[PDB]
Amino acid sequence: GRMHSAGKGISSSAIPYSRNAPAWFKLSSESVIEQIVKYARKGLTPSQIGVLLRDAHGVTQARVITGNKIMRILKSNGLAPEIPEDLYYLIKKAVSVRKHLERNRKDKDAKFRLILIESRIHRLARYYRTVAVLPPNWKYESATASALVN
Amino acid sequence: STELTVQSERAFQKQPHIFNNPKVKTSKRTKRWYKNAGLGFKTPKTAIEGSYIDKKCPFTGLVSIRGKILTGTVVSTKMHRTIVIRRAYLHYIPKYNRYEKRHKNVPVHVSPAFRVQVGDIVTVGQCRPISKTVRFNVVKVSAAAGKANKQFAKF
Amino acid sequence: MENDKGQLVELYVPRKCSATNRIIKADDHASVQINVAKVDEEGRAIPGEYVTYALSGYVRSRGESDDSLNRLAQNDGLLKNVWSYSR
Amino acid sequence: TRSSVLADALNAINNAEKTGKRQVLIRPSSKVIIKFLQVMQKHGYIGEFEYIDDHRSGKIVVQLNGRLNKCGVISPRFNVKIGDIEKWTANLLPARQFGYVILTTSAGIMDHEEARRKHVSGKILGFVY
Amino acid sequence: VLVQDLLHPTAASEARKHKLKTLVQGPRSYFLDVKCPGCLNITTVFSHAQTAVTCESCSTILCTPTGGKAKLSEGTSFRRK
Amino acid sequence: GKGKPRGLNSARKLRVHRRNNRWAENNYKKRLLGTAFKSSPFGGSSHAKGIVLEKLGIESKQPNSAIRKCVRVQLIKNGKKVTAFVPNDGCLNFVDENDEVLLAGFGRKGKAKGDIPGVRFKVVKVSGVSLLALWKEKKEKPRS
RNA sequence: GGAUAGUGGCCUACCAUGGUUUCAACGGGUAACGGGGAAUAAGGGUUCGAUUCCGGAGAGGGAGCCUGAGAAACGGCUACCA
RNA sequence: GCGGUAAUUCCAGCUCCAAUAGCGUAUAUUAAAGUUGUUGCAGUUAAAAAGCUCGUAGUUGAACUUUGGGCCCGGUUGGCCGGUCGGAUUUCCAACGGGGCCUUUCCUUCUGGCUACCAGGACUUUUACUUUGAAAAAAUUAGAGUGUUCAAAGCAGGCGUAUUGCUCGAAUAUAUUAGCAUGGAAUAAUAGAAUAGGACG
RNA sequence: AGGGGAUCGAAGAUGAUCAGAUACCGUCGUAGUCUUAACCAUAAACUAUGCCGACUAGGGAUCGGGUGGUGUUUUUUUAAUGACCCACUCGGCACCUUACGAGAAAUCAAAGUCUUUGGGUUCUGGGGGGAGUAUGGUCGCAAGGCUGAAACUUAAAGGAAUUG
Ligand SMILES: CN[C@@H]1[C@@H](O)[C@@H](O[C@@H]2[C@@H](O)[C@H](O[C@H]3O[C@H](CN)CC[C@H]3N)[C@@H](N)C[C@H]2N)OC[C@]1(C)O
Ligand SMILES: [Mg+2]
Ligand SMILES: [Mg+2]
Ligand SMILES: [Mg+2]
Ligand SMILES: [Mg+2]
Ligand SMILES: [Mg+2]
Ligand SMILES: [Mg+2]
Ligand SMILES: [Mg+2]
Ligand SMILES: [Mg+2]
Ligand SMILES: [Mg+2]
Ligand SMILES: [Mg+2]
Ligand SMILES: [Mg+2]
Ligand SMILES: [Mg+2]
Ligand SMILES: [Mg+2]
Ligand SMILES: [Mg+2]
Ligand SMILES: [Mg+2]
Ligand SMILES: [Mg+2]
Ligand SMILES: [Mg+2]
Ligand SMILES: [Mg+2]
Ligand SMILES: [Mg+2]
Ligand SMILES: [Mg+2]
Ligand SMILES: [Mg+2]
Ligand SMILES: [Mg+2]
Ligand SMILES: [Mg+2]
Ligand SMILES: [Mg+2]
Ligand SMILES: [Mg+2]
Ligand SMILES: [Mg+2]
Ligand SMILES: [Mg+2]
Ligand SMILES: [Mg+2]
Ligand SMILES: [Mg+2]
Ligand SMILES: [Mg+2]
Ligand SMILES: [Mg+2]
Ligand SMILES: [Mg+2]
Ligand SMILES: [Mg+2]
Ligand SMILES: [Mg+2]
Ligand SMILES: [Mg+2]
Ligand SMILES: [Mg+2]
Ligand SMILES: [Mg+2]
Ligand SMILES: [Mg+2]
Ligand SMILES: [Mg+2]
Ligand SMILES: [Mg+2]
Ligand SMILES: [Mg+2]
Ligand SMILES: [Mg+2]
Ligand SMILES: [Mg+2]
Ligand SMILES: [Mg+2]
Ligand SMILES: [Mg+2]
Ligand SMILES: [Mg+2]
Ligand SMILES: [Mg+2]
Ligand SMILES: [Mg+2]
Ligand SMILES: [Mg+2]
Ligand SMILES: [Mg+2]
Ligand SMILES: [Mg+2]
Ligand SMILES: [Mg+2]
Ligand SMILES: [Mg+2]
Ligand SMILES: [Mg+2]
Ligand SMILES: [Mg+2]
Ligand SMILES: [Mg+2]
Ligand SMILES: [Mg+2]
Ligand SMILES: [Zn+2]
């Protein structure tokens, strides 16, 4: 548990036993699917949105109130990004680390984490290529990474 | 490979003893002999519809399939009108009562009936010696895509 | 411990811990047999008439002999209240 | 991580009857755990077990009488062919008369004695006594 | 110890345990319908905040997040469901 | 979990690891190095004949004091000088020098036998007449 | 195409850039012919097999060849080296 | 470990032990050896965890998808009776397995042949495993038979009407990894419909 | 290779000491000690103790986070706090008592779930010495790092505990 550290922590979300639920929620799939896509229009992430519709509005889990998950809906709606968001913030993070490194190469612990972060990046891509969400030959490139974040 | 020129060799390429009479005017031009290799194997349409020549093609050629018949996946398409397949298989070590992964790389002449790609499993019938390496001949192609379509453009 | 035909052989069919259903063998010297007296109307205890249990050496050493008999006796009728099967 | 679920379950079982306990929680159940527990139950080494329902893999509560000495998994699932079932038994089973080597065959998870009579074999699974 | 009911454990000793480690895992958070009579009606908020919510009409603060459940700003009522 | 790999498919890693490790087994090693044929004074054979160079009394290690009559021998087939021991009482008066002695090991597979150090061999026959039969009276040493 | 009894880079012309390998290629060693089999007797294993049967090689070392259905023969020839 | 002056170990006589036409020895080898450890090792201090993390090959890798139920047919051993001339079979009773139906349910599909496979067309996601079989040299080995006078052997021989012949034998089993054929569908891989380039007609 | 260079201080200089005293102690003091840029890759680099996963037992403390409380403090005035208390729960640095178990023992909550022997996997070791030597390959500017035999030799070396 926790590949790149000794971290044994158990921290997660405990998903409920009720598969339909809550029984107190009105509105409908039309209302939330419309609600999803306006925030995707704004540019929020399935992680950012599902929280937003958890806190502000009345969605316990959007996977239920609509028979599809959040990203699958964005995909069908053309609002899907070209690379998944976990991979995005993986690459987006290493872009900032190596950025701090060009400022100070004296910092060894930074040079160290950059290995672990980039290891994880190459692992995700390898899987994403296996399942064909990214083309075969998709590779994480150092200098071409700053251009994929922005 | 193949896939054009039909004549590209300094030798005039033709089927043996299949004669097109010039005086007898035909609108099909070529008269093209074929057979079905047997062993419950479809002689494919492109072997008939095709314009090609090759005599090592078990459907239109003078080689006959007999003996072993083998499954294996294509690791190399790099040769023109032949290919190499990796048939893996497991080996049992009696002492340890376990298995170890092995493989054997089989060159096999691919008739220009088939479009073969790397990664496609292939069925292969045994034939007379063809080249130095090749004792076997492509017969049936078991994979028509092998993930080819799932790679797609953005939108 | 029977045989070819019929007869029971092999001396000494051993006891069992009533709590854990474990064979209690000759050398288990922390093993124990409890004799609980069955009384009659007006509280007199009827000497020689017993509800008995055997408790393995293991259960006593672990500290479970107390809670084991409490379970073992109450469901046998000698008590109520006290022990809860659920926790 | 987790490799043999069945092994994990046959553990807490043996870790129960070594501590004396008559009830053990196991997670995350299985298809094989079921059929193995079944074979254990039907020959009398456990009581009744209840698969409970979470929405993931489930749990199980197994009641064990104490008649059991050792249950356990054979970790690699070994091919055994009909003539080696004897060989396999003689190693881990206390005496000829009782105990069961239980395994998996194309005819279903079953012990060697049931295997003998049906006369099919398969890969090994575990053992119970 | 040595005998206890695993199938039917006490809900009182259950609710002390960790959300994952109960007999069946489930979330312990809640949903409240929260009121600022400066608005006639309610926006329904999740208990452990993150996003610090506004009411549909005016820009106004219901909660601010913490690690756990949110600080409900100043006067509000709430209905749990 | 006793790091030997358990896998049903780990056969190679299993049989390789043991092949790798038999080198720690000693005379497994000596088997495949050919050390019998390569080094050691005998060819890798039971006995070997040779010729006496000198008669050397060896003083035995503690807690013993003796003078153990031995012979520097040069192996015919081989050419190695090797130093061997003469058994029982006298028996050094049966050899002298330039003689042809049959040697055997000491029965320890190398590894000198006794308070006699560094001597791995023993005299069996001299002049082909079998030191026993000379020590008892059964034979006498050949004329010349 | 030549050649062979015949297939085949067997050889030859033009042509292609291919074929093997950490699933150990390639290389080095073998006091290595391989198999039937042999010893040691919980099982599992370990060790050996020049040698009475089968298969393969060779007739001092190499090549070459005649005769013939059949030999690259050696109790056939020709040459070399010994 | 014996021997430097009373030697239970040397050299001898006497006696006694072990095996016995045999016994000693050197060398290899197997068992002893769970001291090579798949079965089946040890690794804190005896020999032995890389200074630390990453990471390719290798080994390995959570759970879930036909469950349960109802109705037939046919087998082989076991009893309680036996009917009978030691075995004979039907009913009573179990015990283990095999096949087939229906409960929403292809074992490929059509065209007839026939009453279960004929042969022909058209197609079929591919594996590991486990069953059974066919094909498998003798000798060797395990082993039935046979009184080489015993025996290792050998595969002979054994019976009268031994003056004109009769006649049982020369079994069986083992053979494995791969190959072929076949019953199995558990465990474990593998492929499928998602920008539908989807399935059926 | 520059800078820096207070202090301490391998070399070296010495004063004492001893039979000797190239030392211990005293005294001076070069390199060093710091730093910039490049090298080096070793330590008893230690928990002399692989990583992932399941399970097996009580107890009070403690670190960080979170949950509950008609709990105590502050007060300015309920509040809001902020520290404190009590209980629960995850994840941590540890500690006590135990011994169902383990072990040669010292001791171990793992070193337990092992002849009733199988969760996944990496690494190492196979009497002592010769020896971490020779050799070859490779890394380094160098010192050195890595990999790494054999001949021969030898009955013990060795671990924990026990009594003297
Ligand atoms: C602390 N170092 C240890 C070393 O001491 C030793 O440890 C073993 C340990 O592996 C065995 O345990 C192992 O085998 C068990 C089988 N019953 C279960 C799995 C595993 N824990 C223990 N039974 C004995 C220890 N001394 O072997 C493994 C190791 C990691 O090197
Ligand atoms: Mg990790
Ligand atoms: Mg990792
Ligand atoms: Mg965890
Ligand atoms: Mg065993
Ligand atoms: Mg290797
Ligand atoms: Mg080596
Ligand atoms: Mg070593
Ligand atoms: Mg020799
Ligand atoms: Mg001299
Ligand atoms: Mg000595
Ligand atoms: Mg001689
Ligand atoms: Mg030819
Ligand atoms: Mg040779
Ligand atoms: Mg050999
Ligand atoms: Mg063999
Ligand atoms: Mg041979
Ligand atoms: Mg001979
Ligand atoms: Mg010849
Ligand atoms: Mg030459
Ligand atoms: Mg030569
Ligand atoms: Mg010749
Ligand atoms: Mg001759
Ligand atoms: Mg001849
Ligand atoms: Mg010359
Ligand atoms: Mg010569
Ligand atoms: Mg005397
Ligand atoms: Mg003696
Ligand atoms: Mg005497
Ligand atoms: Mg002898
Ligand atoms: Mg095994
Ligand atoms: Mg050991
Ligand atoms: Mg050590
Ligand atoms: Mg370490
Ligand atoms: Mg490394
Ligand atoms: Mg080190
Ligand atoms: Mg799985
Ligand atoms: Mg699984
Ligand atoms: Mg059914
Ligand atoms: Mg064999
Ligand atoms: Mg400097
Ligand atoms: Mg200075
Ligand atoms: Mg000085
Ligand atoms: Mg002194
Ligand atoms: Mg002093
Ligand atoms: Mg000073
Ligand atoms: Mg330390
Ligand atoms: Mg620790
Ligand atoms: Mg170390
Ligand atoms: Mg520890
Ligand atoms: Mg080491
Ligand atoms: Mg040695
Ligand atoms: Mg070293
Ligand atoms: Mg060393
Ligand atoms: Mg070193
Ligand atoms: Mg070197
Ligand atoms: Mg470099
Ligand atoms: Mg150099
Ligand atoms: Zn508002």
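Numbering, chain F: per Swiss-Prot, residues 2-145 in sequence.
Every residue gets a Cβ built from N, Cα and C, even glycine.
Spatially close to F:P64 (mutagenesis position) yet at least six residues away along the chain is no residue at all, judged by Cβ distances under 8 angstroms. For the published mutagenesis F:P64 to A, Swiss-Prot gives the following note: Lethal mutation.
Quoting Swiss-Prot on the mutagenesis of F:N65 to A: Lethal mutation. Using a 10 Å radius centred on the Cβ of F:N65 (mutagenesis position) and all shown protein chains, the other Cβ atoms total 11.
A coil conformation is recorded for F:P64 (mutagenesis position) in the three-state DSSP classification, outside any helix or strand.
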